[PDB]
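Single-structure report; data block below.
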Amino acid sequence: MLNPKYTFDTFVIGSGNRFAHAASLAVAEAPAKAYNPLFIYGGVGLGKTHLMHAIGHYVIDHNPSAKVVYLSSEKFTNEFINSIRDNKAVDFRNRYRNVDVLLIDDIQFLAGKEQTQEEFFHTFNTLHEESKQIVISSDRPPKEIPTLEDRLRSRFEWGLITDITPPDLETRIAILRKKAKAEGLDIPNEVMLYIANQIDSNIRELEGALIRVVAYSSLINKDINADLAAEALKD
Amino acid sequence: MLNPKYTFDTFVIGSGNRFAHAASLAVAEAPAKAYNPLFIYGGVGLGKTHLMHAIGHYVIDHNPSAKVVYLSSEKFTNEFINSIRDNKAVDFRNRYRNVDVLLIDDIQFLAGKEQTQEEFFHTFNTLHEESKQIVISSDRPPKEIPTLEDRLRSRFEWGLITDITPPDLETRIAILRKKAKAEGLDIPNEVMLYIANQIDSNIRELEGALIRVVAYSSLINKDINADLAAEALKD
Amino acid sequence: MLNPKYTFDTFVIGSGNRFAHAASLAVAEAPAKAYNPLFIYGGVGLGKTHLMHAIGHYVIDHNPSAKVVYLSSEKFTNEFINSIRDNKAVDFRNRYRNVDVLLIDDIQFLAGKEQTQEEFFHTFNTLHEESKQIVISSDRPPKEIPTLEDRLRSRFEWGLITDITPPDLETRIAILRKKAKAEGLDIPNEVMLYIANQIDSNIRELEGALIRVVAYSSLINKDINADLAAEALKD
Amino acid sequence: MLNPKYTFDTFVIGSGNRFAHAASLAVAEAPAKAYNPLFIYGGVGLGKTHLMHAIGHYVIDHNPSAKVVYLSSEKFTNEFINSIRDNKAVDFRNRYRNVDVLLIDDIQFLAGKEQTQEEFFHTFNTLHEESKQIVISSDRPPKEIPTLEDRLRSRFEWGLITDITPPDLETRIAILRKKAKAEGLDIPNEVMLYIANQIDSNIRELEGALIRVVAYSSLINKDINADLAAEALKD
Amino acid sequence: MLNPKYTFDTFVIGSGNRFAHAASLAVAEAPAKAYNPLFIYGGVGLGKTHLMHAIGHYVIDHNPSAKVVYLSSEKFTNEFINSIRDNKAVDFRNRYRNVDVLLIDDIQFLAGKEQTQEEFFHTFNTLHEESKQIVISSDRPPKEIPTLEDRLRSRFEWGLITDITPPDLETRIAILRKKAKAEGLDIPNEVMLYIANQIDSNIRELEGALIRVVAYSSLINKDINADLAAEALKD
Ligand SMILES: Nc1ncnc2c1ncn2[C@@H]1O[C@H](COP(=O)(O)OP(=O)(O)NP(=O)(O)O)[C@@H](O)[C@H]1O
Ligand SMILES: Nc1ncnc2c1ncn2[C@@H]1O[C@H](COP(=O)(O)OP(=O)(O)NP(=O)(O)O)[C@@H](O)[C@H]1O
Ligand SMILES: Nc1ncnc2c1ncn2[C@@H]1O[C@H](COP(=O)(O)OP(=O)(O)NP(=O)(O)O)[C@@H](O)[C@H]1O
Ligand SMILES: Nc1ncnc2c1ncn2[C@@H]1O[C@H](COP(=O)(O)OP(=O)(O)NP(=O)(O)O)[C@@H](O)[C@H]1O
Ligand SMILES: Nc1ncnc2c1ncn2[C@@H]1O[C@H](COP(=O)(O)OP(=O)(O)NP(=O)(O)O)[C@@H](O)[C@H]1O
Ligand SMILES: [K+]
Ligand SMILES: [K+]
Ligand SMILES: [K+]
Ligand SMILES: [K+]
Ligand SMILES: [K+]
Ligand SMILES: [K+]
Ligand SMILES: [K+]
Ligand SMILES: [K+]
Ligand SMILES: [K+]
Ligand SMILES: [Mg+2]
Ligand SMILES: [Mg+2]
Ligand SMILES: [Mg+2]
Ligand SMILES: [Mg+2]
Ligand SMILES: [Mg+2]
């Protein structure tokens, strides 16, 4: 279930993510003991899911008996709605109310879902009173999620809330050198600089702009440089 | 489900398609470990579908367990809309969210299909965060697909993007020669030159010209030469 | 569904239709495995529809388990538009995308019909990719059909195109002789020769001129000869 | 729907209309199995409509399940254009394309109605390939109808064409006697002979002459002879 | 709608209007069953319009269910041209093709209106084929109306034509008597005989003379005598 590229070690710290990283490690090192719940929000492609998976690995790599479960809220909704239609709701509860860490991603996808919101509420309360770790990610802070009840907003606000903001030029370059290290790549700093300057959006667009430049250098079998990089990225 | 005619074998490589060929061979050699997702775009009849079936053919033969699925985005839409009407959404999701390689063709037909775009978003995230191969083809790069949410455009720009451009005279001649050898046809080079020189459009029109010339030869029982070829293609 | 008077047995082969007839029979004997698609074009009354029924009969008679559908693009347009109004698009698609042989007459009636063009595109792609025979006819070649997208034009050009031209004096007579033979009639050669010489337009006008000669004869109850003929066809 | 005065029995056969009569009777006796289509043309007031209603009477009397529709091409035009404005085109098609016999009068009023012509085209084709009788009347041969496409002219010439030419004096007398007999009148021969001699135009003008002679007789309470006829028709 | 003073009860029969009167009553007693159409022609101020209104009143009085419409051809022309501009021709056809009796006055004003002619043709055929009464008035017989097509003039001649000729002295006297009885005046036969002798033209001028003579008498305050009449009309 846990993408194995998404560790603390592959996660680059910058000003924009420092809080969320420190909170995520606090929680990993001391599950249910440090911050419960941890609520992480922020814009598209900024590492929410990466951090959530990093908390996961850390906890498992340190307690092989720990029942650790990641899933988007869309998947939590689908399994729940199913258990009602198939009358096996008792089996959905024995699953999700007895995990040791619950990592639930993108809770904004519960908007306009009266029933799944309620079931998430009862799941949240059970896990909290049983000293289990809850980690929720969102694209926006609890106040800005519509159709949400006070009682549920109130529990999202009860632990630590951290935001993630987009990285600067320097941080984008550090994210580029980190993926390049991961595949043994010798790349000039003028290239990274050039790439990071064009792509100031999400680390996916960024990750992708690098994959291209390299793959192209490989096809034409020529050394990587800002002349090549710019050619590979016109389109 | 896969065309036996569309393999890496029957695919002639030229300057217009070298990138997409290499990318597709890499993806095929290393499912999910090389480029994920791979996104291929280009004009009419230049080998996108062929390259996608080529990836399928190779993976199934280097891993007879792998679940490999090819479909147009229009079939993905129809099957999805159906699954909601006949209240079997769980069966649609069991299939598309649990494949090892998804080959999804002509992604632009999700233009202005808000529900299906969202269903494809979650399908994508499930497969990518579980190291499954996504290959996506389009008639255009992600920045140019209308209605396309920016949430997906980004996921399309996150792996490798390759385009294919129309093959030159030399590659068209080589596509003709390759089709002829496969039907066991002995055809003079001057005829392949004649055909390749008149048809500079798409490879579908190029195959059609050869089929016409062969059929008109067979009908008038005369050996294939450049006078016959010009006679058979006048209209 | 199919005209029992429209078979290979009743189709007269001349230089003007040798190519279309040869193609139609190859398709009929080896469906999906000789030429696919087959595109037949030609002016008014030259046996396009006759040849498409003849392929229907041949395939049905030789494989009773084959799903063979003949229809005009006009009926395809109305059945589609209707399936949309009645929320029954899925019933349409289950029919036209699962046949073994699609015989679709007069595709020029899709000029100006963008929604149905897209629907025929998707039907074409599904049938071709699943090794099903497509046969399309037209009053003109693909490049002369207005409003057609390049992706659809290219699909019409990808198999064998065959044109039909107006039959010569020898073939007109052969056609008159064949109609007469079927209708138990007995007619001097000078009569066929006179009719054959006067009607050089379409086989409809030709059949019609034989029908008036026979009818004028039956009326004034005198036996058929050149003088009666010229009297009958005085127009 | 049909005129009870317009039968084969009430129709006076001359040499100018012998051929239309025979063909009409043949059609009536064997619908869809004798002449299909039957195309009748001729000048004003020579019994085209009479002959069409006569076909309709004969078929309905020998087959109560037969669906027989008589209408002018101008009524076909107004019902079509309305069915488009009122979005009920499928309701018009259900009517006209499933009749057993279609009797359409004065086809020349389709001249300059390119949309209606096309709908009639598709109506013709549907009715023809399902073995339904078509009967068309015109004031002129298919060739002489302006704006008519080739594909439609060709279909009008595919069956039996029959002209009707104005009646001779013997037939004009034979007809005046039929109308007089139909009203139980006793009228001297010299009266018919006088009228038939002064009126050589259309049977409408004949009928109106007899009506004037007879109305004048009854007004001035004197018997009908040549002198009174001559006095009544002075203008 | 209609003139309450134009009845059978106020129409003075004489030898000049005998035939037209008989025919108009014959039609009124037996709508669509005695003469269809009825064509009335004749010079100025001879009671054509009066007869047409009298038919109307009689039909309405004996049948409250009956749809009777009187109008000038000029009102028909204008309402029809208006219907085309306003795209409401369907509304024009609904009105005029579904009446039980159509009284259309002064048909000659259709001369030169080729478009209105055709509309009146089709209207005529529809009313006629559905056994509705058509009454047409004119200043001249059909052959003398210009621009009229053969097929329309034919239909004007298919029924009864009645001419009206100017009235004699006895009838002029009787008309004056009847107008004078209507107003409740004691006018000596000497006066009526003076007016009738001097006014031999149309009954409008005849009515005009009486109105002057009466008004002259009212002003001078002198009983009406034949010398008072001579001076009143002196100019
Ligand atoms: N700080 C970081 N260091 C290294 N890689 C990073 C960092 N932030 C993001 N990435 C990479 O960027 C990609 C997107 O990260 P992800 O964890 O999916 O972001 P997200 O905020 O969860 N996106 P979304 O759900 O669309 O709003 C992954 O490949 C991450 O490893
Ligand atoms: N490089 C090539 N060598 C051999 N055959 C080729 C090549 N490129 C395309 N073809 C053939 O061309 C035809 C069309 O290829 P296909 O892969 O369907 O193109 P496409 O890019 O998918 N077209 P479209 O989906 O309309 O934009 C097939 O018969 C292929 O076999
Ligand atoms: N070669 C032929 N031998 C015998 N009959 C023929 C031949 N060609 C045409 N006909 C007859 O001609 C008539 C019209 O043929 P059909 O196949 O309908 O023409 P088409 O090309 O489909 N015309 P159109 O659809 O108007 O563009 C039918 O009765 C056919 O049987
Ligand atoms: N041969 C005939 N014998 C008897 N009555 C006839 C004959 N021909 C025409 N009539 C009568 O003439 C009148 C008009 O004939 P009809 O059948 O309407 O002619 P038409 O050819 O349709 N006229 P049109 O549409 O203006 O060209 C009717 O009253 C018919 O019954
Ligand atoms: N025979 C009649 N008896 C009494 N009044 C009559 C007679 N003929 C005409 N009139 C009167 O004369 C006037 C004109 O009659 P009207 O019916 O309009 O004539 P017309 O033929 O319609 N004229 P026009 O339309 O100019 O060609 C009205 O007041 C009628 O009542
Ligand atoms: K709740
Ligand atoms: K949708
Ligand atoms: K050669
Ligand atoms: K094939
Ligand atoms: K359409
Ligand atoms: K299309
Ligand atoms: K047409
Ligand atoms: K005439
Ligand atoms: K007219
Ligand atoms: Mg995420
Ligand atoms: Mg493709
Ligand atoms: Mg045809
Ligand atoms: Mg008629
Ligand atoms: Mg008047």
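Chain D uses Swiss-Prot numbers throughout; the residues present, in order, are 110-344.
Heads up, the Cβ atoms here are built off N, Cα and C, so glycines get one too.
For the published mutagenesis D:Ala131 to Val, Swiss-Prot gives the following note: No longer interacts with DnaD or YabA, still self associates. Reduced to three states, the DSSP call for D:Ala131 (mutagenesis position) is helix. Within the same chain, no residue at least 6 positions away from D:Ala131 (mutagenesis position) has a Cβ under 8 Å from its Cβ.
The mutagenesis experiment D:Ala132 to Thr is recorded by Swiss-Prot, whose note states: Over initiates DNA replication, increased propensity to form oligomers in vivo. Taking Cβ-Cβ distances under 8 Å and a sequence gap of 6 or more within the same chain, the neighbours of D:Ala132 (mutagenesis position) are D:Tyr144, D:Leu147, D:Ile149, D:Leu269, D:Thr271.
Per Swiss-Prot, ATP binding site is recorded for D:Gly154, D:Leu155, D:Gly156, D:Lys157, D:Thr158. According to DSSP, D:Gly154 (ATP binding site) is assigned to coil rather than to any helix or strand.
With a 10 A radius on its CB, D:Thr158 (ATP binding site) counts 20 other CB atoms from all the protein chains. As annotated by Swiss-Prot, Mg(2+) binding site applies to D:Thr158, D:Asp214, D:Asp215.
Using a 10 Å Cβ-Cβ cutoff, D:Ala163 (mutagenesis position) registers 25 neighbours. Quoted from Swiss-Prot, the note on mutagenesis experiment D:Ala163 to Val is: Suppresses overexpression of YabA, unable to form oligomers in vitro.
Within 10 Å of the C-beta of D:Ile193 (mutagenesis position) we count 12 further C-beta atoms, all protein chains included. The annotation that Swiss-Prot gives for the mutagenesis experiment D:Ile193 to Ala reads: Strong growth defect.
Using a 10 Å Cβ-Cβ cutoff, D:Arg202 (mutagenesis position) registers 19 neighbours. In the three-state DSSP scheme, D:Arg202 (mutagenesis position) is classed as helix. Looking at Swiss-Prot, the entry for mutagenesis of D:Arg202 to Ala says: Strong growth defect.
Quoting Swiss-Prot on the mutagenesis of D:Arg264 to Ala: Greatly decreased self oligomerization in vivo and in vitro. No strand separation, wild-type ATP binding. Within 10 Å of the Cβ of D:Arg264 (mutagenesis position) there are 24 other Cβ atoms, across all protein chains.
Under its mutagenesis entries, Swiss-Prot includes D:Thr271 to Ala with the note: No longer interacts with DnaD or YabA, still self associates. Around the Cβ of D:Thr271 (mutagenesis position), a 10 Å sphere holds 26 further Cβ atoms from the protein chains shown.
Experimental mutagenesis is annotated in Swiss-Prot for D:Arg281 to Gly, with the remark: Over initiates DNA replication, increased propensity to form oligomers in vivo. DSSP assigns D:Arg281 (mutagenesis position) to a helical segment in the three-state reduction. Listed in sequence order, D:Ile304, D:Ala305, D:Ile308, D:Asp309, D:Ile312, D:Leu315 are the same-chain residues at least 6 apart in sequence whose CB falls under 8 Å from the CB of D:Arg281 (mutagenesis position).
The 10 Å shell around the Cβ of D:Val323 (mutagenesis position) contains 20 further Cβ atoms across the protein chains shown. Looking at Swiss-Prot, you'll find the mutagenesis D:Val323 to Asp noted as follows: Wild-type DNA replication initiation, does not interact with Soj, oligomerizes, suppresses inhibition of DNA replication initiation caused by Soj 'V-12' overexpression.
The Cβ neighbour count for D:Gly154 (ATP binding site), using a 10 Å radius and every protein chain shown, is 22.
Ligand 13 lies within reach of none of the recorded positions D:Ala132, D:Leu155, D:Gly156, D:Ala163, D:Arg202, judged by a C-beta closer than 6 angstroms to any of its atoms. For the ATP site, the Cβ centre of D:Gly154, D:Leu155, D:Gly156, D:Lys157, D:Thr158 serves as reference, and the other residues of the chain with Cβ at most 8 Å from it are D:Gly151, D:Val153, D:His159, D:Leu160, D:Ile273, D:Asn311, D:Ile312.
Chain E comes close to D:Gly154, taken from the recorded positions D:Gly154, D:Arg202, D:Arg281 by a C-beta to C-beta distance under 8 angstroms. Distance between Cα atoms for D:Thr158 (ATP binding site) and D:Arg202 (mutagenesis position): 24 Å, as a whole number. Applying an 8 A CB threshold to same-chain residues 6+ apart, the list for D:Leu155 (ATP binding site) reads D:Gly125, D:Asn126, D:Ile273, D:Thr274, D:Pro275, D:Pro276, D:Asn311, D:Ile312. Taking the mean position of the Cβ atoms of D:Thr158, D:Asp214, D:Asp215 as the Mg(2+) site, the remaining same-chain residues with a Cβ inside 8 Å of that point are D:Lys157, D:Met161, D:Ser181, D:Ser182, D:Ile213, D:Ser246.
Looking only at Cα atoms, D:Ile193 (mutagenesis position) sits nearest to D:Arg264 among the recorded positions D:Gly154, D:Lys157, D:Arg264.
Here the C-alpha separation of D:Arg264 (mutagenesis position) and D:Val323 (mutagenesis position) works out to 46 Å.
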